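Peer 1: This is the structure I have questions about; it appears just below.
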Amino acid sequence: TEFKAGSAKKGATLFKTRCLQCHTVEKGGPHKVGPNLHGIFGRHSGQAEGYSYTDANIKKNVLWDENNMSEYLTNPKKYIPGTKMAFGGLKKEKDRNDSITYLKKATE
Ligand code: HEC
């Protein structure tokens, strides 16, 4: 791809410190500020039920792949103009590789 496997352990911790404040990953976990991310790969954006996404996330109709996800983690607002995900971005590809490495793992 344009994405290469990284550290699943490294990623778990990137997640704990940069994504847990607003999200859960497990099947049957709850929606918090952001949606629960279980099964997000291959899924399109704005489809978890019981969660109020913005008009923008929804209309972007993004098919979430390790690659797509990469772009998005760089600069969310950049990738999805008007999204309410208040996250700066992960500029370091290595960081993204790690994080996505875990998400790929944890969200199945
Ligand atoms: C709270 C300050 C958040 C942090 C930190 C992170 N995200 Fe988030 N995320 C949040 C919201 C409010 C939303 C919904 C946006 C909208 O416009 O409705 C999101 C959304 C996502 C998505 C898209 C979900 C989908 O289409 O189903 C992804 C893929 C996602 N968030 C991932 C993610 C990761 C991996 C994060 C850590 C680096 C992270 N987010 C931070 C809120 C917050």
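Following Swiss-Prot, chain A residues are numbered 2-109, in order.
Backbone N, Cα and C define each Cβ position, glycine as well.
Annotations for this protein, taken from Swiss-Prot, read as follows:
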- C20, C23, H24, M86: heme c binding site (BINDING)
- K78 to R: Loss of methylation by CTM1 (MUTAGEN)
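In terms of burial and nearby residues, how do these features look in this structure?
Peer 2: There are 21 other CB atoms within 10 A of the CB of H24 (heme c binding site), with all protein chains counted.
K78 (mutagenesis position): 15 other CB atoms within 10 A of its CB, across all protein chains.
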Peer 1: Taking only the Cα atoms, work out how far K78 (mutagenesis position) lies from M86 (heme c binding site), in Å, as a whole number.
Peer 2: 8
Peer 1: Helix, strand or coil for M86 (heme c binding site)? Use DSSP.
Peer 2: coil
Peer 1: Give the sequence-ordered set of same-chain residues, not counting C20, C23, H24, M86, with Cβ within 8 Å of the centre of the Cβ atoms defining the heme c site.
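Peer 2: Nearby residues not in the site list: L21, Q22, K33, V34, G35, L38, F88.
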Peer 1: Looking at the binding-site residues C20, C23, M86, which one has the fewest other Cβ atoms within 10 Å of its own Cβ?
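Peer 2: Counting other Cβ atoms within 10 Å of each of the binding-site residues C20, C23, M86 gives the minimum at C23.
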Peer 1: With DSSP assignments reduced to helix, strand and coil, which class does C20 (heme c binding site) get?
Peer 2: coil
